[PDB]
Amino acid sequence: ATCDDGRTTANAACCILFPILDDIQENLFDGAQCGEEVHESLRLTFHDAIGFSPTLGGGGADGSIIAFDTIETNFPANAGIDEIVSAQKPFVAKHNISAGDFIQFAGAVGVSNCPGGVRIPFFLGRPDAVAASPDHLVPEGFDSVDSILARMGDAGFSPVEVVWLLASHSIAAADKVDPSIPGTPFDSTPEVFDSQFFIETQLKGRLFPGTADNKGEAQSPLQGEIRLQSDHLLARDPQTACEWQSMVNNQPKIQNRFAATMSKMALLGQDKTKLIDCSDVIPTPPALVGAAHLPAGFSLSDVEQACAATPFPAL
Ligand code: HEM
Ligand SMILES: [Ca+2]
Ligand SMILES: [Ca+2]
């Protein structure tokens, strides 16, 4: 189909996304940058979608974190999410799409701004949310591995799919884990969707980049990086360690698995056969240029190898 401004997309119902694309690239992502607003929007896709439990309810990727913000931003695991919920709300009021479509659309557009990134498949048509998520369904940085895997398993994700979704922490920082150092990132390249996150979490912890006593924080290997206790444990746990290592220096697998498992997350609570595919509206991401690496001056003896089947690669 050809839309009114002459841009084309495979399914004509998708034409309505083009003005919304332009508005968010200008006014939400500050001129299509891979910056804080993109990271916050990507985190919002997960905090919206994961509100889904067969036994308790929640409609998953349904926009409930905006439509019922009053309730869901009270949950302690949503700390800090209110800023990006407030920022997105006027876009939803002004355009003609549901909050659940908007959150996943903004997350996929945001990701496409980051070098190395992918186009997450995007479907249009989710109805407005009809219930707030239940409480206590969002994993925290201080939860054990078994707790996190049980929660993600309960929403439909295997342990390998959790590892794949955690490539999101390649373009990510924390504001609330240690409030004295907000904006400190989880890897050395928070503007680049690459395997540095899986590398650098495998390094021996050395110091705390701000204060020492913060709940859900492990020691970081670098003054300018922060480490969640969850990522520290998942990189080392026999249930996830070999998968975590396998992402290192494996950008094709990161890209393939992150797109497919993000599309699955974006569809929790929904049925794709009732929606329309508008994947082709998402911009084309830049590619990587630089090779994966240990941080300069580090070597294999600084890596805590945790996969008995396969040694950590020589980078
Ligand atoms: C699986 C267990 C997970 C845990 C325990 C977890 C935990 C966290 C924590 C504690 C933060 C920092 C919040 C702050 O203090 O500001 C965070 C940030 C973030 N998380 Fe996760 N996360 C998990 C999975 C996910 C998934 C599946 C996504 C996929 C979208 C995601 C995307 C993000 C992003 C993009 C940020 C950076 C937000 C920003 O820079 O503004 N996380 N994560
Ligand atoms: Ca939700
Ligand atoms: Ca990165």
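Chain A uses Swiss-Prot numbers throughout; the residues present, in order, are 31-345.
Looking at the header, which is where the method is noted, we find X-ray crystallography, 2.0 Å.
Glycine residues also receive a Cβ, built from the backbone N, Cα and C atoms like all the rest.
Taking the Cβ of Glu66 (Mn(2+) binding site) as reference, residues of its chain lying under 8 Å away and at least six apart in sequence are, in sequence order, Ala203, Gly213. In the three-state DSSP scheme, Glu66 (Mn(2+) binding site) falls into the helix class. If you look up Swiss-Prot, you'll see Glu66, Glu70, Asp205 marked as Mn(2+) binding site.
Sequence-distant contacts (6 or more apart, same chain, Cβ under 8 Å) of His77 (active site, proton acceptor) comprise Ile95, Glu102, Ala107, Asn108, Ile111, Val168. Annotation comment: Swiss-Prot describes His77 as active site, proton acceptor, evidence class sequence analysis.
Marked as Ca(2+) 1 binding site by Swiss-Prot: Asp78, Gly90, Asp92, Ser94. A sphere of 10 angstroms centred on the C-beta of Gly90 (Ca(2+) 1 binding site) encloses 23 other C-beta atoms.
Its Cβ placed at the centre, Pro106 (mutagenesis position) has 10 other Cβ atoms within 10 Å. Looking at Swiss-Prot, the entry for mutagenesis of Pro106 to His says: Minor effects on activity.
The C-beta environment of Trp194 (mutagenesis position), restricted to residues of the same chain at least 6 apart in sequence and closer than 8 Å, consists of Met277, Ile284, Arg287, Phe288, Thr291. Annotation of the mutagenesis experiment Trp194 to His or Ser in Swiss-Prot: Complete loss of activity toward veratryl alcohol and reactive black 5. No effect on manganese oxidation.
Taken from Swiss-Prot, the feature heme b binding site covers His199, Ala203, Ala204, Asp205, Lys206, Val207. Classification of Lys206 (heme b binding site) by DSSP places it in coil, neither helical nor stranded.
Per Swiss-Prot, mutagenesis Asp205 to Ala is noted as: Complete loss of oxidation activity toward manganese. Annotation for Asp205 (mutagenesis position): same-chain Cβ neighbours under 8 Å, separated by at least 6 residues, are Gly110, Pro212, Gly213.
Mapped onto three states, the DSSP output places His262 (mutagenesis position) in helix. A 10 Å cutoff on Cβ-Cβ distances gives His262 (mutagenesis position) a total of 19 other Cβ atoms nearby, all chains included. In Swiss-Prot, a published mutagenesis experiment is listed as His262 to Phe, annotated Minor effects on activity.
Around the Cβ of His199 (heme b binding site), the number of neighbouring Cβ atoms within 10 Å comes to 22.
Fewest Cβ neighbours within 10 Å among the binding-site residues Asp78, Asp92, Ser94, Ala203: that distinction goes to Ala203. Within 10 Å of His262 (mutagenesis position), judged by CA to CA distance, lies none of the binding-site residues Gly90, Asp92, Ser94, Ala204, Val207. For ligand 1, the neighbouring recorded positions among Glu70, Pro106, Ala204, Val207 are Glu70, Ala204, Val207, by Cβ distance under 6 Å.
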